[PDB]
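Comments concern the structure below.
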Amino acid sequence: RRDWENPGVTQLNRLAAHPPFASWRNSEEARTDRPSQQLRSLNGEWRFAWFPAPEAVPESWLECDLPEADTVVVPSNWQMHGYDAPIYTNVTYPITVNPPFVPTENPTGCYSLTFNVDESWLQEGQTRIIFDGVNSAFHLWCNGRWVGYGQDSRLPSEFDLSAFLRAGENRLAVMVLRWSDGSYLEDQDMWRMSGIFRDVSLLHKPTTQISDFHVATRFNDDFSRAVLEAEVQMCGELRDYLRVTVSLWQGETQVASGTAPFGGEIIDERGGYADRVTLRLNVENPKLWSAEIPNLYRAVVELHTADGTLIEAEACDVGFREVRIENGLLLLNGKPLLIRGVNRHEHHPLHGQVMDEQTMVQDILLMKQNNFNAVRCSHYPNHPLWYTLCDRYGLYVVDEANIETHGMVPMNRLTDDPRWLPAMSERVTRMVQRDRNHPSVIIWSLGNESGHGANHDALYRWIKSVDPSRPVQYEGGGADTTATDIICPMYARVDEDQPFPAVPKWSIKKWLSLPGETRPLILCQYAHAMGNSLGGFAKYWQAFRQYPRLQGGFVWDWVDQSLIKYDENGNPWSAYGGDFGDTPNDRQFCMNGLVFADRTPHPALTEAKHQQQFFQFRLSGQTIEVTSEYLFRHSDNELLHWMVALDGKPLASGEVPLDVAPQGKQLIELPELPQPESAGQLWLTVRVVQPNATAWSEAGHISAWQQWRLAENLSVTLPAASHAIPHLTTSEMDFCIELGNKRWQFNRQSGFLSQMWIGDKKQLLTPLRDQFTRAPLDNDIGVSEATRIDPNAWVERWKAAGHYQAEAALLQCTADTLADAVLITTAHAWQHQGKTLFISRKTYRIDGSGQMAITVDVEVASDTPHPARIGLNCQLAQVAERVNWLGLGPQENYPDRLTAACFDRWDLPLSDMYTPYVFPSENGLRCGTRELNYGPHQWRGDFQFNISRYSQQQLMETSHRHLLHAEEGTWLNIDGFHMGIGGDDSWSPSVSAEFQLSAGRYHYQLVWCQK
Amino acid sequence: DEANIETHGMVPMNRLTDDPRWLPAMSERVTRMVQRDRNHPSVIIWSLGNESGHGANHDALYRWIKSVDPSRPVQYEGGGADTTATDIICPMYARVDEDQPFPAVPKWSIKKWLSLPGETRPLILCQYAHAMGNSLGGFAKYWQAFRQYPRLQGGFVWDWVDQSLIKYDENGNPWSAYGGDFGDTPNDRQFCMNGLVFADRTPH
Amino acid sequence: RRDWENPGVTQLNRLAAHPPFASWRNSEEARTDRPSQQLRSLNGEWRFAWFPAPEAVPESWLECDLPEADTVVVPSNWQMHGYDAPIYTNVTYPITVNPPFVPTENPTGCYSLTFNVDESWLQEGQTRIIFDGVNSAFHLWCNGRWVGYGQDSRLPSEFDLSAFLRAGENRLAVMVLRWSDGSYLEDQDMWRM
Ligand SMILES: OC[C@H]1O[C@@H](OC[C@H]2O[C@@H](O)[C@@H](O)[C@@H](O)[C@@H]2O)[C@H](O)[C@@H](O)[C@H]1O
Ligand SMILES: OC[C@H]1O[C@@H](OC[C@H]2O[C@@H](O)[C@H](O)[C@@H](O)[C@@H]2O)[C@H](O)[C@@H](O)[C@H]1O
Ligand SMILES: [Mg+2]
Ligand SMILES: [Mg+2]
Ligand SMILES: [Mg+2]
Ligand SMILES: [Mg+2]
Ligand SMILES: [Mg+2]
Ligand SMILES: [Mg+2]
Ligand SMILES: [Mg+2]
Ligand SMILES: [Mg+2]
Ligand code: NA
Ligand code: NA
Ligand code: NA
Ligand code: NA
Ligand code: NA
Ligand code: NA
């Protein structure tokens, strides 16, 4: 039958979907969520053999172990065991588009397991097996006899094995197809893998059993009273002595309990459901659930007889909360949310798409620690434990059906086709049936990037009808279609419109007010964190705070999807698209996370944490006004620390307890501040510290900060007259200056400082020269490729203009002696194909103090693309252990991504000054720096800099960080000006005008002196 | 034009139509009908079937049609005649002045139904005046109400032709048969004959 | 596979639905709705045998006429030819309510037709068969080979026979089940045929 090439057959013999079950046979174990003896894990060592196609699988395999098989751990993706290569393609399908067929060469994973079954499970009741995740389709046999078939790689498939098992040893055989008609609905931008990659379990239920239960919580107008309603369905023979009790617990206190026999209310002319019952429990003053305070109760559903004998019990955590949209705003418990969200794929660099509790917990903690309160399940239902963790730690969740057909042309070709309505419907309905009792799920999503088709409208309405408690969203077809309750664009910019035909991406501020529009807008994906990115992130947050109906978004995305590979010596390195011989591929576009694959943060995470802070501040005189953006909790685990420093030197500090109600304000008067005895700028820094540990943070955690400049006292103090006058030595070839044991050499043909000595030690490996280019970031490159240039990308604009090929031509180089110093004057032009791109004019003034003051005045032709930077660079001869500067930090920061950095005196090891992006580029800059110290050198001015062992040339010629090698000495780039990095998206120019170097004439000045 | 979906015998009547596992089979009954008949001018309204309660599958399918063909209203009587799956209040056998307040699915007087709180839709009975045997008493009362009330826009009489079948006696002569006449059992006897005309088209 | 007891399989290999087509090769014929030589009727006399369950049908029937069959007119309802009784039930289903299963004694009508196809239809293009109404579900074979399956007794089921036919005589075999999971959706108050 080739069921895997027929969207009309998405399963055979599969049991109905339902919420998480454990069939406890003791109510207290169900209350406490303890492991149940009736739910067994079959995870562990299985037998596996790979075949190139299902036709190649031997019939002997059904009956007995293939000797060629290997023993492997399950769950797993077979690519992570090396059986075949994982493929990274973004939009283009990994197979020829010819639905519903798949390639004849279709990798097939034959897994099998010999295991025991106790006669107690077979003598009575039902034994089923549950495959939480099989990618992409599979046939199942038990003891050589065929059981069934399933599709949808992201929801559990369950089959009744009662009639197939025998007491003692049994053997399962599972044939997993990599490709199937289900693959047409699984074109998400991620690695394409396969296998039994989530848990496999055995569940025993009694013949008379709870087959489903739904929990709803409705409230009065001020949330001071609630009704918990639990609808329970059974399977088995109905008997008048059967009963259901539903009890609700708050910790160890029983809050409410109700019992009834089966028999629901009349529904229509034929009666009601004799096999169901609805229990209603009143709850006074319920503790409400939110991400701020995830209060939970426990609901235990017992199926029993009238005499009291328990048949079985099921249970769930319950969070009392209402989600609704009113008057254009998404409210939670009646208050408008501000979603500090992030999209998160299920990805591990070693295990592929298999998820474990430890990584999930790691992710949740880093998210909360970084001021995130929500997560979107991009783009499929997640492993079941994820929802339990979000319920208990507190994160709002968008649960999303596993439907993405991005690669079709047009994108809605299948979703507007009624023949694909059945397959799509199962991906939506079975997700709702599984997850509808989790309080953390607040919004349902119909999938991702599948255009807008009539099937979406049908499924939108199905959800609305079955579960009115949660809004439904969906971005395809323009982000504001009739299939979504929230305008939920991806990568729409704050102020700039992108009027694409048919599916324009308006500025978000404008979108809200289009004629007739009234819905809330929450971006389903925004600020693409690929490489050195997040430029402009603050612009989104300023808009979300100013516009009520802009209720936030989900950053794209949490974690880079890089995979580990090992080199010749066994050392690991991070790989991306194409690194497994996969082709076609989309190279580094699989790495868009705020964190690297191993969970180390990229510098962009701190920018997100700061802009997503829950306390806002204003200063007026001595007064700091703290405003709380919490909706529900008081600031009961926070104090404000303040510190005043003059140019990095601390002068005063204190701490004050914070007691701010949700949305309230607190005024804090700072004490009178003694005047500083010295020139310099006083800076005030405040930080919000949580003194006590929580379930998600350690004592001392810093959750918010802000700085302000206070008084400045400009220096008017005439230096101090020099003990000596430098000497100028002129030769045909050079101008040399000597002072004490120092010497500087200016080559007269190049017009640059080519060497500097301390004693007899040379300090430069390469001359000090202007630099107008950067090793291109992912955002500068976009989708441009050698094979297919995008002439609009910044890197191609700069290449084409000759920025990377231009050579300095000398126009002037003179030397003069002044009363106490020597002055070198130079002028250079940079040209390409006979056009002058840039003109740099400088003076170097070396005085009796040994300081060399450099003034730079640059002209940039108006018609050349605005340059990446305007600075100087050199390769220093020496290497030093530390870098110390007075400027913004401590982490990497760029003009359009420097809000989180603070002005202070920072000191880091040199390697911390390099950011190891997997695809190397310009990195490590720190802006707003007034003083930089390295070795015996010191540079003073108002500049941006980076310093590392890798030249820009090397960074730009190297595609993987593991292949970089430290060069001799230290490369120093010191910029008077540097372009923004952008990141609203990484496929079209996204640096805002205000961060482009378009002024035409630029001036900067620096002093280089010795320490 | 009405989809071939009727699950009247289920208990409750929407047991299958509220079950998502039956959504695919129901979907094809509706979508394949619209794909076949949507160019006929005579079809002015689509119906989702008959006597199958009101289930979420109906709401999904109602919306599908509204999306694919906005040119025609969609009606469906199941679940009370005025659910979210119908653009027209389309009761069967609701009386002119007399209410029949059955639980869950009352059959109001049609004049009263139009004005229930918040109601604004037109009302056209999907079935009214059951012409079984010597019947049609009270027909005029419907017509007087349809002409007086703008929003009472008529209805479809139940029904056109008796479903009697011909059998032959021992002498070979034909006779009209009804339920149970073929040994069929259980059967509902003469309830299959409700038409304004006899099976041979002779008028009653 | 017992496809007739699985609401997840309502068809196999069926073509998409669409409005009435006739494939005219003359535009003036299309303007006036004249008969089209490309749309042929297969109505008329066919071969038919009745069995009490699909399990009873002999395999020989797929490749050869059953001598015991009768010649009957199609379209027709087999109860009207006296092979079994029509049933008049209003609301109560005519079969036990146990979805999606149906009775094991499930009246099966085995229809077949030997018919000619001209080479011109097979040299180029697509030849499909269209069953406007088959109650309640059926499997179709052509020249002994299985083609597909369909449900919904009141809409046309169409199958591409291009790869199954040959010039000259061909034989269709259609196994029609009286009861199927589609019966659960066909409980109208009328005779059950
Ligand atoms: O992380 C990659 C990112 O790709 C996104 O799609 C990018 C494409 O967008 C099209 O609309 C087109 O404008 C192209 O120029 C561009 O390559 C996708 O939208 C995101 O979901 C994400 O996969
Ligand atoms: O021509 C018969 C007529 O019956 C109608 O149903 C009659 C009555 O029968 C009971 O068995 C039902 O439970 C009850 O609700 C129903 O009203 C049916 O509505 C009509 O469509 C028609 O078949
Ligand atoms: Mg399939
Ligand atoms: Mg995509
Ligand atoms: Mg490529
Ligand atoms: Mg009777
Ligand atoms: Mg079927
Ligand atoms: Mg002709
Ligand atoms: Mg021949
Ligand atoms: Mg009926
Ligand atoms: Na807002
Ligand atoms: Na990506
Ligand atoms: Na506090
Ligand atoms: Na690079
Ligand atoms: Na009227
Ligand atoms: Na009747």
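In chain A, numbers come from Swiss-Prot; the residues present are 14-1024, in order.
From the backbone N, Cα and C atoms, a Cβ is placed for every residue, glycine too.
According to DSSP, A:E462 (mutagenesis position) sits in a coil region rather than a helix or strand. Sequence annotations record features per position, and here Swiss-Prot assigns active site, proton donor to A:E462 based on experimental evidence.
Around A:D202 (mutagenesis position), the same-chain residues at least 6 positions away in sequence with a Cβ under 8 Å from its Cβ are A:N103, A:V104, A:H419, A:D599, A:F602, A:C603. In this structure, A:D202 (mutagenesis position) belongs to neither helix nor strand by DSSP; it is coil. Here Swiss-Prot flags A:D202, A:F602, A:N605 as Na(+) binding site.
As annotated by Swiss-Prot, Mg(2+) 1 binding site applies to A:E417, A:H419, A:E462. In the three-state DSSP assignment, the secondary structure recorded for A:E417 (Mg(2+) 1 binding site) is strand.
What Swiss-Prot records for A:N598 is Mg(2+) 2 binding site. DSSP assigns A:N598 (Mg(2+) 2 binding site) to coil, not to a helix or a strand.
Quoted from Swiss-Prot for the published mutagenesis A:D202 to E or N: Causes a significant decrease in binding affinity in the absence of monovalent cations or in the presence of potassium ions, but only a moderate decrease in the presence of sodium ions.
While the structure shown retains the original residue, Swiss-Prot records the mutagenesis experiment A:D202 to F with this note: Obliterates all binding and catalysis.
Here the residue is the original one, but Swiss-Prot notes a mutagenesis experiment at this spot, A:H358 to D, F, L or N: Less stable to heat than wild-type. Causes significant destabilizations of the first transition state. Classification of A:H358 (mutagenesis position) by DSSP places it in coil, neither helical nor stranded.
Counting every protein chain shown, the Cβ of A:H392 (mutagenesis position) has 27 other Cβ atoms within 10 Å. According to Swiss-Prot, the mutagenesis experiment A:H392 to E, F or K carries the annotation: Essentially inactive unless very rapid purification. Causes very large destabilizations of the transition state.
The number of other CB atoms found within 10 A of the CB of A:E462 (mutagenesis position), across every protein chain shown, is 20. Among the mutagenesis experiments that Swiss-Prot reports, A:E462 to H is described with the note: Slowly inactivates galactosidase activity by reducing the binding of magnesium. It increases binding specificity.
In Swiss-Prot, a published mutagenesis experiment is listed as A:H541 to E, F or N, annotated Poorly reactive with galactosyl substrates. Less stable to heat than wild-type. Its Cβ taken as reference, A:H541 (mutagenesis position) is surrounded by 24 other Cβ atoms within 10 Å in the chains shown.
Recorded in Swiss-Prot as a mutagenesis result, A:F602 to A carries the remark: Decreases the stability of the loop 794-804. When other Cβ atoms within 10 Å of the Cβ of A:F602 (mutagenesis position) are tallied across all protein chains shown, the result is 22.
In the three-state DSSP scheme, A:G795 (mutagenesis position) falls into the coil class. Record note (Swiss-Prot), mutagenesis A:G795 to A: It forces the apoenzyme to adopt the closed rather than the open conformation. Reduces the binding affinity. The unchanged residue is displayed.
In this chain, no residue six or more apart from A:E798 (mutagenesis position) has a CB-CB distance below 8 Å. A mutagenesis experiment is reported in Swiss-Prot for this position, A:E798 to D or Q, and the note states: Small increase of the catalytic efficiency, when the sodium concentration increases.
Here Swiss-Prot notes a mutagenesis experiment, A:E798 to A or L, with the remark: The catalytic efficiency is not increased, when the sodium concentration increases.
Within its own chain, A:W1000 (mutagenesis position) has A:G795, A:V796 as residues 6 or more apart in sequence whose C-beta sits under 8 angstroms from its own. According to Swiss-Prot, the mutagenesis experiment A:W1000 to F, G, L or T carries this note: Decreases affinity for substrate.
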Length of the line joining the Cα atoms of A:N598 (Mg(2+) 2 binding site) and A:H541 (mutagenesis position), in Å: 19
Recorded positions close to ligand 12 - of A:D202, A:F602, A:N605, A:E798, only those whose C-beta is under 6 Å away: A:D202, A:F602, A:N605
By Cα-Cα distance, the member of mutagenesis positions A:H358, A:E462, A:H541 nearest A:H392 (mutagenesis position): A:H358
Distance, A:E462 (mutagenesis position) to A:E417 (Mg(2+) 1 binding site) (CA atoms, angstrom): 6
Recorded positions in contact range of chain C, given that the Cβ distance is under 8 Å, out of A:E417, A:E462, A:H541, A:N598, A:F602: none
A:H358 (mutagenesis position), number of other Cβ atoms within 10 Å: 22
For A:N605 (Na(+) binding site), the number of other Cβ atoms found within 10 Å of its own Cβ: 26
Alpha-carbon distance [A:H541 (mutagenesis position); A:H358 (mutagenesis position)] in Å: 14
Rounded distance in angstrom between the Cα atoms of A:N605 (Na(+) binding site) and A:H541 (mutagenesis position): 6
Count of other CB atoms lying within 10 Å of the CB belonging to A:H419 (Mg(2+) 1 binding site): 18
A:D202, A:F602, A:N605 excluded, remaining Cβ within 8 Å of their centroid (Na(+)): A:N103, A:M203, A:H541, A:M543, A:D570, A:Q574, A:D599, A:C603, A:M604
Three-state secondary structure, A:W1000 (mutagenesis position) (per DSSP): coil
Pairwise Cα distance for A:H541 (mutagenesis position)/A:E462 (mutagenesis position) [Å, integer]: 16
Other same-chain residues whose Cβ falls within 8 Å of the Cβ centroid of A:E417, A:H419, A:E462, the recorded Mg(2+) 1 site, in sequence order: A:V104, A:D200, A:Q201, A:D202, A:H392, A:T418, A:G420, A:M424, A:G460, A:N461, A:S463, A:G489
